[PDB]
Amino acid sequence: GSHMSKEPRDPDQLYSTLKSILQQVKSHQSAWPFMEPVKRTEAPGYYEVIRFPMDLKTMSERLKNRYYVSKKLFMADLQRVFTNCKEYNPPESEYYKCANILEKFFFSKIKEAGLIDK
Amino acid sequence: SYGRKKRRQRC
């Protein structure tokens, strides 16, 4: 298939939608690692493997300020925390488990919400 | 070498 919708339709509609995916992600039993900032100064690899590290510790603060109230806008930083953290974290030891679960659970919401449209 | 995710490098 080939369509790539990713249309949030209404901005406000996304505000509470991303708040929905996040609200369950913030209280997720595996989002603990995503609730903190990396080093951004002594963390080798970033600024190269982690284009947009991001993290609920600082990202969740935007949903309150409507800094990511759209399609890829919010999914970019969130999907980034999942795809960039896995770009280095073990393929399945301690970090992958969270990025795997969170990426799996929030999917049903962003997919039904109209974020992944896949 | 790749990401790090460790303690704070004390310089």
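Counting begins at 1 with the first residue displayed.
According to its header, the structure was obtained by solution NMR.
Quick reminder: no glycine exception, Cβ is built from N, Cα and C everywhere.
Features of the protein shown, as given by Swiss-Prot:
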{"type": "DOMAIN", "residues": "A:9-113", "note": "domain 'Bromo'"}
{"type": "MUTAGEN", "residues": "A:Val38 to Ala (Swiss-Prot position 752)", "note": "Reduced acetyl-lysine binding"}
{"type": "MUTAGEN", "residues": "A:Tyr46 to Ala (Swiss-Prot position 760)", "note": "Reduced acetyl-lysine binding"}
{"type": "MUTAGEN", "residues": "A:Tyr88 to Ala (Swiss-Prot position 802)", "note": "Reduced acetyl-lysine binding"}
{"type": "MUTAGEN", "residues": "A:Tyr95 to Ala (Swiss-Prot position 809)", "note": "Complete loss of acetyl-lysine binding"}
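Structural mapping of features recorded in Swiss-Prot.
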residue : record               : CB count, 10 Å
A:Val38 : mutagenesis position : 21
A:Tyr46 : mutagenesis position : 22
A:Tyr88 : mutagenesis position : 19
A:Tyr95 : mutagenesis position : 19
Checking the contact step here: among the mutagenesis positions A:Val38, A:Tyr46, A:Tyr95, which have a Cα within 10 Å of the Cα of A:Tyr88 (mutagenesis position)?
A:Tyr46, A:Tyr95
Hey, how far is A:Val38 (mutagenesis position) from A:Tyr46 (mutagenesis position), Cα to Cα, in Å?
9
What whole-number Å value do you get for the CA-CA distance of A:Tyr95 (mutagenesis position) and A:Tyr46 (mutagenesis position)?
16
